[PDB]
Amino acid sequence: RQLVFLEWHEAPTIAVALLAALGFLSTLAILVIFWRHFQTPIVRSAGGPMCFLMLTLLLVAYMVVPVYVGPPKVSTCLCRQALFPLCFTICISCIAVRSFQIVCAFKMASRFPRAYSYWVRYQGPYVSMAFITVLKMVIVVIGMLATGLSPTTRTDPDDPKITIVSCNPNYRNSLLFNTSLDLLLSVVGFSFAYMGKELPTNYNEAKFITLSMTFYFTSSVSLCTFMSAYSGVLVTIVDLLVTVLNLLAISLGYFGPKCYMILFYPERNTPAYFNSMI
Amino acid sequence: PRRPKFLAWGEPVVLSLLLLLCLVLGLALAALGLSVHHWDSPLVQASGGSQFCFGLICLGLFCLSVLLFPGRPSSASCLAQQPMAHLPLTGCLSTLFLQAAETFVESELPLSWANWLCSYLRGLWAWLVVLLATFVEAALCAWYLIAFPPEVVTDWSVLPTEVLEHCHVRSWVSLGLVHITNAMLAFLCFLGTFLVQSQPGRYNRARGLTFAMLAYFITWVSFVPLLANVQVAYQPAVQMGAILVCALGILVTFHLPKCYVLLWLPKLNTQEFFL
């Protein structure tokens, strides 16, 4: 019998690699455009260095493909199982927190200040992001070290001559327990963002949060359906395609409008204009 | 000895779906009747005039397509089942896509580009868009009927004392070749409308379009696991149900409330409120 894993000759593998290359280059363009304009409202309203942290994490996440492809090793098991997915969840947590801040803060201050000031004081935002981060991290560690750090193999269901090599035992179950927390975060951020669809507060970014969360939600549901109806060789590259599409749904779908306005609506970057939106 | 097995005309699983077909087709043709009677009024013109009627007719054909699934299989039935559903479905969905295009352009675009582009979403060029969508659907169906044509399969072994005859799809992954166009049109239609903000004192097409596409996607997401899990004898029933429930999801959500406004609330059918 014969072992199977992704390799650079394959049409879908090279296609996905090109898509990931597009994502990485666009993210780098975003980052540098931000860096030059670091002192201006469009990026200062984005929280400044936090967005550079997020963009660094996205740049690292786009580096998955060369590690995802080829014959696996224990190190590649760690990379595929934990290191990159955690980088994704970290970013989604920050998007959710900003979604909450944009729409809910003023109302909560006007209606429940004695409780909400506990979130206002100390380090509420960082506390929320860290709590979600360690939640995902510990769940990932539990799953990975329970199911094993070595590669796993199975017999193909309709051409049994080939055996398929992967790093996620019980693929549907593993993906469920990986993505459930991210689905929760997605729904929460989408709810707050949609309640904020009218607000201009920070260059209308509630609208873009809604759009990006939609792009993530549809892809996640599609992947869950596909894994509920298919088991062949394609799974281990459909997962990668969905991962890259999610990374695009963030990198383009949330940051792109900001740089688009920086380039082609610089008048709105003037403080005198920002004072009409704040 | 073995007896053949397939969805029989008169099996309750078939009759209960034929009654649903009766309801859906009756609602569609009643909506068309109300449309024809109030053809010139603002609520119809704001729906693209004859575009409304053509969409309803395409939906009616889409519903009537289910009669090919039950009964004794034949090669013609096997090859006809999918195209006869999804081609009229394209002919229907493209009109809702045009409505979403209008509601998006006139709410989320600068006024110069809005007043310029809106001219090409009406008249001859709207029929051009519909025709292009239908042509692409037909091309992918022609690809399907050559690269992945289904066959009448006789399966002696999968039942304990009966012979299963079914229109065997070679693989589910191959069946997306006919879905992709309708799915992408539905997704674009949804994205075009789901985030719009209503002006006060005027009608709001975007909510109807949004909920119609939401029902479409709920139906066709539920369709896959049901097709995977159901007994091999009743997959035609699942396909018929998916078709009819999708048609109902569109019909109850988009056309029917306009019919309701025509019947109960004609005071709203005014130039100021709709146009």
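Per Swiss-Prot, chain B residues shown: 561-835, in order.
Heads up, the Cβ atoms here are built off N, Cα and C, so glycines get one too.
According to Swiss-Prot, the features are:
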type: VARIANT; residues: B:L692 to S; note: In strain: FVB/N, ST/bJ and SWR/J
type: VARIANT; residues: B:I706 to N; note: In strain: SWR/J
type: VARIANT; residues: B:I706 to T; note: In strain: 129/J, 129/SvEv, AKR/J, BALB/c, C3H/HeJ, DBA/2J, DBA/2J, FVB/N, ST/bJ and SWR/J
* Structure fact -> Counting across all protein chains, other CB atoms within 10 angstroms of the CB of B:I706 (variant position) number 8
* At the level of the C-alpha atoms, what whole-angstrom distance separates B:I706 (variant position) and B:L692 (variant position)? -> 21
* Asked: Counting every protein chain present, what is the number of Cβ atoms, excluding its own, within 10 Å of the Cβ of B:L692 (variant position)?
  -> 11
